[PDB]
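J.: One structure coming up, written as structure tokens, with questions to follow.
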Protein chains: 4
Amino acid sequence: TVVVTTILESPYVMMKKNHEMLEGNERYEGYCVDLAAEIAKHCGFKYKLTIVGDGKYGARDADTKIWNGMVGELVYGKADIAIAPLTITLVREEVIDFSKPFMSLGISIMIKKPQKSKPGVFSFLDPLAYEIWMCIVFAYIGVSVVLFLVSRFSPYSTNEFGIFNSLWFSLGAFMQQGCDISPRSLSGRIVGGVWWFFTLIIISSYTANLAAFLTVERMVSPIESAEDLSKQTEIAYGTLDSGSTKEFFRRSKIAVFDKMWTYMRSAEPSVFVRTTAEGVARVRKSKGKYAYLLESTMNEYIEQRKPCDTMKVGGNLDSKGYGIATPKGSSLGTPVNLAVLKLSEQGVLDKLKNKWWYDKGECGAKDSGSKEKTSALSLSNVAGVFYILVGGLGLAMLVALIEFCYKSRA
Amino acid sequence: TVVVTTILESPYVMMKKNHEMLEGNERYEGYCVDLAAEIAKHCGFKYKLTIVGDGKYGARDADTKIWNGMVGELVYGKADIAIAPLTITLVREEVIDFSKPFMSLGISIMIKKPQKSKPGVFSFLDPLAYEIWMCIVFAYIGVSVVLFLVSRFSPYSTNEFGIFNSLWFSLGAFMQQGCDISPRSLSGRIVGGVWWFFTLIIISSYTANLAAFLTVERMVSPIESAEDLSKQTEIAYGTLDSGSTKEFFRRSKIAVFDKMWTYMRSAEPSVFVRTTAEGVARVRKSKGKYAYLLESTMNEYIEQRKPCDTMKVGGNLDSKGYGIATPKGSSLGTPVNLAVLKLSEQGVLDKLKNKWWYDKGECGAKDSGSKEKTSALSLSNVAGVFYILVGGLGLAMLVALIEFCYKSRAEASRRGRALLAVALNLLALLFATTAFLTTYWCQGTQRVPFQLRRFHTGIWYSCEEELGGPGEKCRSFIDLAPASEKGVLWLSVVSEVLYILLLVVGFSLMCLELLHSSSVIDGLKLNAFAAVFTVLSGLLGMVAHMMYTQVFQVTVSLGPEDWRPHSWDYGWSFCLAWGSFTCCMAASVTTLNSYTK
Amino acid sequence: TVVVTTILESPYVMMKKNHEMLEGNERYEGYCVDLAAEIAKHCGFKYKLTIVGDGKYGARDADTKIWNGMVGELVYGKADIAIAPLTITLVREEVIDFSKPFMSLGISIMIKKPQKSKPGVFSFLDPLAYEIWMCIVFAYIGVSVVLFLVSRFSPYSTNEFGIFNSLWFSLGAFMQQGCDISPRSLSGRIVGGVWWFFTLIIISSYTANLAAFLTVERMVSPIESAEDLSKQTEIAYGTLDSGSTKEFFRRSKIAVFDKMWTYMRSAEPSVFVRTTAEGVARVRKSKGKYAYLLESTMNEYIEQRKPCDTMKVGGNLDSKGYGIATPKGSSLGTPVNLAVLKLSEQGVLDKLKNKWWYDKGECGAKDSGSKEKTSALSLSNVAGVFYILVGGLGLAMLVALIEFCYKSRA
Amino acid sequence: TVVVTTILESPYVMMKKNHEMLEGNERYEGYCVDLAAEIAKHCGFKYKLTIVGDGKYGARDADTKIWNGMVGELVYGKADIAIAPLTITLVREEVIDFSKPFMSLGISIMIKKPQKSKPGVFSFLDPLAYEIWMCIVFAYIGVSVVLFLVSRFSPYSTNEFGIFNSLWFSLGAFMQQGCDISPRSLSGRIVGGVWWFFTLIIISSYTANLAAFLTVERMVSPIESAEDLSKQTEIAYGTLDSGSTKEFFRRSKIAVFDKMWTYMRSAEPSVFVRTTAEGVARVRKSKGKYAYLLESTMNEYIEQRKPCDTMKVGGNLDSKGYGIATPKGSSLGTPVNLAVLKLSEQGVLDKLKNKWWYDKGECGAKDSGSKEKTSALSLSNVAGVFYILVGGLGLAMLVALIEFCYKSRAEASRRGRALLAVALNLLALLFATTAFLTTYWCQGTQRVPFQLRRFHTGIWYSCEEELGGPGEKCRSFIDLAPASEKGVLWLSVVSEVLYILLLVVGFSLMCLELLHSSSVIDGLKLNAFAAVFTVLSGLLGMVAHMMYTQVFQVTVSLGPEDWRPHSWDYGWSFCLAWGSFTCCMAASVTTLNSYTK
Ligand SMILES: N[C@@H](Cn1oc(=O)[nH]c1=O)C(=O)O
Ligand SMILES: N[C@@H](Cn1oc(=O)[nH]c1=O)C(=O)O
């Protein structure tokens, strides 16, 4: 027979529902089970689908020079061929030969899907920017300055609009509760006129834009680039402990990628993982503190799988290739390479790809977006208003303290 | 004697009301039972009625290649004729014989009807949670008392800011209608100007969230056709376990129909149902999260029976016909087709039709009541505002009678004020310290998949009752929270202790107010700093309960897994925690009133 | 050869782009061109695709007993077979034989797609129902009644809150501009308290729901049933002047359908049409005044065609069937009937149907719905407010007239 | 001497700045030109540079089965070697030879970059059209004058409702800040209570429509991937007329890629472009309504050159490689592959890379400036409110200087009031009747597909200028409108005539006001009914222009086809129509002022 080594990875290698019932080539499902069947039909060999006994993709110790996983089995004669998610690298090219890329891909970043956070303490003042709020208070004092200059100039006996009253009238104008004082001057009432039309826009601007936040919500990704990871060590990130992606960061010559691999080895609670299926649960059970780096074609299946708790961010860090790994000088190097050509000529590999990623894609991205909710405001939303309420109350207590005693002094 | 087979499917074949009382042909009723006597009327044969032993129409299976159910009786020969809700299909045509289609139908889609709009009497409280509506009211009492302190202390005379008037100032400030009395002390202007910035955020938050509801209330997308059903996985799709409908979606090749059949294939759990009466029952209980795809003539009848809460959506997906079936090559099948054409010529089929569906219509008139398309508010949506309005008129009517009776009784002391001031403060001590010592602030239940665990928690110990007895396993709440939110929870426990100790300074200085106590000379300034510290008690204490429920609600959503409650309801002695805060100011208004006179 | 009669109807019969260039079986495109090719392959006959010379589907004069169109040609020997949109009726069954229904369908209603109308004069008061607005004014007077009863009872000299002032204070409370008068009674201030919380909900209810209208718009169909047509003669409606749909309303025994056919013949500017392609332009150029009744499969193509100016309303009025019309006693009755079976056994007719209606469906319903617009309020929206403004102004002039003269009288 | 072919594609092969001044190899530059000298450095051959005569890379066609463009030179033999932006593809592999892929790339998607947010200085006027903002102002003048009439006539004394104060009452009523002066006459309460119900609808309409913008401003769906491009036909998709990208979408079989290729098939007009520089140019001019799908390395360079207004969206759809190509079986092709590996070993390819893309970066730093995600208002969005604010301060500063200079000049008649009252009324006659007689109220242009027709219309005649000269073909406007809206247009023409005739009663009764006229005795009541009829002039006249523009804007959208303007702009003598209405009250305030003294 022909021993085919495939690492157990969904959706390339799947177990049957009665997996202990069936044996061999019937037990396994997925994309490589399709491709090993489609290759052996146009090449004529008896394929035996075997899980790799070591369990790994394949890497060499740099000191003892010993490959493990699927790579060491093909060199040392145990496995006959590999039709599996193996990535064509230069170090793998020197020991075995690869077919043409039947699938294109890229290394991506998979984070825990950022749910709506607890709002900030001062998240009530979100719908106006801080560039506005400072310029409001500057215009709040600045308008109230002008009304006192006007009030001193035109007496028409006493000027009720002192500077102690002008901030009060500009406040009651801004806070929608008009005060009983009113300018009796044309040079006054134009200021009180234009300051009213100030608030009528701004309060309507605040009321409108806050309805824009509560209706249409956009859960922001805290990280969306390779720059976003290396500049901030707040979220951990890692790869598999025996994989070509880990091989990529070791031999990387871009300094950002070099900054990653220096951080990957140095600060260690256990960053690297044994399995991709380990790395999925390392994301989902870390609550935003872990972002597993893996292939985009690996990540497009997890995004279209229950419970769809993860998302892609950014994009491909580099281009790569998937190939059927044949041993060096094998008999079925040339017929498999012609089979990789011939199945890709008919679009058989494309009619496989648009089936498997899509018919299982029951969490199509519409189901998360179109499921909006009718949510009341919790106390977390406007909590900081009560804080500055009491923070205004205790400030009023201290002014009532000092102004009583200064009149006792004077 | 001819054997007649069918299945118990209302409205077509119905069991009688008293199945044991009656015998033979009198054991069953319905449309098809009325049809079967008409067939024997024209063809002159004794007919023996039977029911299938399986309880399903059935079709041939993959491995066994044998017809089961009703068709298996027809193909093999266990029955002589089927007068039954049986779809003529080409896979059924090649195995046995059919008549002319007497009843036309199509595959329709049954969802549960969109439920009646019952907004409730408190539907206007929907944008802001009830936690906020309390904390508005307790802060409404807070600012008016502070302004009643500030007005009496400061010289800035006569005072227009009495405790009756100061609550009228903050109610004028909160409802945006303003007030004619203006704060003229600077310390009075601070306490007004902050409460103004309070009510401008809250009302704008109330308007914005109410607009955030009704925009989403219009983008509900009331799914009508199967194309918009195929584009949505919020609602499941199930049919009968083996019928003509499941086999229709099996050998379909339309891209809409294939994409549903792939969704029907990977069913976790199995969406297909055993019978129609079970299949309609899942629609009754899943509340519009499940859709049952059935034949339209069954859909029209079940629409017309109580609770009438199932609605047809869209049109027929296909066009099929019911046929009275005989086995392959029987001699009786040709006068059967002549009999079906005979009642078609007489119009007795349509006589059986409009008799049955109309006289057993229970509720009816669905297109009559649904002429209205609701897009505005109903009166019911703001009805509780009217009920508070008409009620608040009637309460204030009773105030006018008693106040005039108080004025007529006025036509017909300070040691007691100090006695009532300490007595509320001794409650406020007893109400606050009970809250801090108890652990029953939050009554909720958490479960494992069907064992639930009733438990209560506070600031210190989350005491979970363990089943099999009393339980009461208590775990520390402080390290229980996640750590970034924990620092606020550190600050709240400090502030709640700071609330108690400043209250201890409060009522102990109320003890010096007493006439048998320290002095009459220079005691009014001791009443003054007592009055300051009771306001400074409850304000710092209210923040401690603000910071509790904010951090607590984080822990309910984002917290340690292997425990998640279903209810985060606020238990007793949280009510007493606010009842402490109520009695803090309610004694402080007394000692301000005793100070000013 | 075998003369095939097909009425020229898209998407069943289409003309090529260079239609004058090619001849015969290459000139024609569409669904019946597929089906005539798929039938003649499994039956073995030379098909000639001919347009019917008279141009019609087929109907008989009830007096001279002469069929025309495709039906008269099959009876009188001119045409050999019909693979065309012909509907199996009882009167057509007596003269020729039909195959099994290769396509199911129903008679539907196609209206001009109702664009956003000019708004009403009083369309500003839409977000609150008339059941509310009457009960507001009843509660407006009703609250103001209570405050005058309170004001007369408790004197604490003069009662400023007369009935002439209490409607004014309840108005200024309702219209967000608080008046300088204020109750000095607890039995007063509770009424003024609860009436303020009345408006604060209602004005927020009006502001919120009006944002619901301008954001999410629902263009309502004025007619959506067969009941909706016969009860109101505001919109005209008709069928083709020689067709089985017209044959259906003549022999109809449901009184609603009978009410239609009585209206179709009686009130006539020219209701019935010669062509379905005539009936499409009769819809699009009538501006809502015409609703062409035709088949659902005819209507699913027009909805998925440029410029998608029409929509289905309601549903199928009845079930029908499409059949290949063979002459009575023909040779190719049985092989075509077996061909209609055999092509439907493989799902060939279904893989034709999901292609033609869908690959041309470039106006998929998403393109109309997801294209929302950022539209300002025109003057048509709030026009009636200015009308009742001046309508309030002239009423103020007349009260200023009569109250001056009555004090001159008294 | 070896023939080198390529195509002029920046940044890879660029023509020099002075193409006629330089000769031979010095006629071209770029990345690949720098590469070609390095190839001849390692392999030692004289290289002759050529450009394809067609101007495209090309591929084999269906009918002819021949390779054209660059590959046709390679397959046939017209060139010796191609060092060119040529994608290695299996259909290109079987016909000629390729080297090792030196540059990795993928098919990217170029849309125009989302344009910079320039809200304008009047962005706060966006929810309400400028027609409304005028009609608010003219009704603001309307109600205050009416209230100034009502206050002087009625006894209800001293009057606190002067014409300066009455405009301050309505400005307090419109801005919701209220006013301390209360209307106490019942006729004064009517005119206040209606204007209150005015300003409550308008401000709530202003807040609701501004919320209606910003909700849609957040559901813009900024399309990033091709899947969300495949789901949207608002934006077209085009590639080069014959390249590796179009052939990639041709023989693709992915359901996303097939659905785009079916959309690319039925192109009306043809979405495919001749070259890249033309293809990027359609993206520059179609303003985000067109998308050009090109290779990502070209996308990175064109992103970095001015105006830098094209942005990459999503990632690569595929993974491909550029290859230096030789014909099938040439002996030179193996040292070519050794040369490509040699510069790969040296890293001179990456030396050519980071030299070229970085030093010819014009704007750069796109991820640096786009760190901010705008979700709140900028200062620019309400900037014109500040500019009116700071400006309205500075205008009112100048009022204080002049009014004190007026007071200092006060420290240092009634026939003239009546003279100014008639003179404005004689204008108001001349301003109104000019509007009714002219037909230039609406200046717009309508077109046939490229001939435009400038025209002007009014209430009576829509006078269209006919080209080839002056034209002026005039058609009746009254029957021109649709008929249900026409009845309002009937009422407006009646009201505008009613506006003129009541104004005729106005200034003719102003003639009796004159001192040389009828009498001094009992003339004040003749001044009174004159003053009533001038208010009753402009109010009924304003409705006539309200009903015009409402019915006119219907006719622009819903009207007789074969004519539709692009602009419905309001021409002159519509401005004079409001200028009549301004002068109606501006004379009426004079005769109220002359009456009260
Ligand atoms: N599969 C890749 C490497 N790899 O795959 C993962 O899912 N993680 C990871 O490092 C290989 O063939 O070496
Ligand atoms: N096609 C039908 C009749 N018909 O088709 C239309 O599109 N209108 C209409 O009356 C037939 O076969 O007679």
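Numbering starts at 1 and runs along the chain as displayed.
Every residue, even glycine, has its Cβ placed from backbone N, Cα and C.
Below are the features I grabbed from Swiss-Prot:
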type	residues	note
BINDING	A:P85, A:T87, A:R92, A:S244, A:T245, A:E295	L-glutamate binding site
MUTAGEN	A:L90 to Y (Swiss-Prot position 504)	Promotes dimerization. Strongly reduced desensitization
VARIANT	A:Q176 to R (Swiss-Prot position 607)	In RNA edited version
J.: Given A:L90 (mutagenesis position) and A:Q176 (variant position), what distance in Å do their CA atoms have, once rounded to a whole number?
T.: 72
J.: When you average the Cβ positions of A:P85, A:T87, A:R92, A:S244, A:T245, A:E295 for the L-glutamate site, which other residues in that chain have a Cβ within 8 Å of that mean position?
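T.: Checked against the 8 Å cutoff, the neighbours are A:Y57, A:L86, A:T89, A:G243, A:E247, A:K320, A:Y322.
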J.: Where A:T87 (L-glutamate binding site) and A:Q176 (variant position) are concerned, what is their Cα separation in Å, rounded?
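T.: The Cα atom of A:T87 (L-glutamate binding site) is 67 Å away from the Cα atom of A:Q176 (variant position).
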J.: Which ones, of the binding-site residues A:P85, A:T87, A:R92, are Cβ-proximal to chain B (under 8 Å)?
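T.: Qualifying residues, whose Cβ lies under 8 Å from chain B: none.
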J.: Can you give the distance in Å from the Cα of A:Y156 to the Cα of A:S157, which flank 17 unmodelled residues?
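T.: With 17 residues missing, A:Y156 and A:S157 have Cα atoms 7 Å apart.
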J.: If you draw a 10 Å sphere on the Cβ of A:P85 (L-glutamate binding site), how many other Cβ atoms land inside?
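T.: If we count other Cβ atoms within 10 Å of A:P85 (L-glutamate binding site), we arrive at 24.
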J.: Return the residues near A:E295 (L-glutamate binding site) by Cβ distance under 8 Å, restricted to its own chain and a separation of at least 6 in sequence.
T.: A:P85, A:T87, A:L105, A:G106, A:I107, A:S108, A:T245, A:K320
J.: Taking the recorded positions A:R92, A:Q176, A:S244, which residues show a Cβ-atom distance to ligand 1 below 6 Å?
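T.: By the Cβ criterion, which requires under 6 Å to ligand 1, the hits are A:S244.
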J.: Could you state the CA-to-CA distance between A:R92 (L-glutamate binding site) and A:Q176 (variant position) to the nearest Å?
T.: 73
J.: Take the recorded positions A:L90, A:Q176, A:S244, A:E295 and keep those with a Cβ under 8 Å from any chain D Cβ; what remains?
T.: A:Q176
J.: Express in Å, rounded to the nearest integer, the largest CA to CA distance found among the L-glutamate-binding residues A:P85, A:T87, A:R92, A:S244, A:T245, A:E295 named in the record.
T.: 18
J.: Tell me, by DSSP, whether A:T87 (L-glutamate binding site) is helix, strand or coil?
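T.: Assignment for A:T87 (L-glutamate binding site) reads strand.
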J.: Could you state the CA-to-CA distance between A:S244 (L-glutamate binding site) and A:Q176 (variant position) to the nearest Å?
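T.: It is 65 Å, counting Cα to Cα.
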J.: Are there any residues at least 6 positions away along the chain from A:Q176 (variant position) with a Cβ closer than 8 Å to its Cβ? List them or say none.
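T.: Expected: A:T199, A:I203.
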J.: Where's the emptiest Cβ shell within 10 Å among the binding-site residues A:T87, A:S244, A:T245?
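T.: Least crowded of the binding-site residues A:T87, A:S244, A:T245, by Cβ count within 10 Å, is A:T245.
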J.: Quick check: in three-state DSSP terms, what is A:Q176 (variant position)?
T.: coil
J.: Indicate whether A:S244 (L-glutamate binding site) is helix, strand or coil by DSSP.
T.: helix
J.: Specify the count of other C-beta atoms within 10 Å of the C-beta of A:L90 (mutagenesis position).
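T.: Other Cβ atoms within 10 Å of A:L90 (mutagenesis position): 8.
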J.: Enter the number of other CB atoms within 10 angstroms of the CB of A:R92 (L-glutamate binding site).
T.: 22
J.: Helix, strand or coil by DSSP: which one applies to A:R92 (L-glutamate binding site)?
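T.: The three-state answer is helix.
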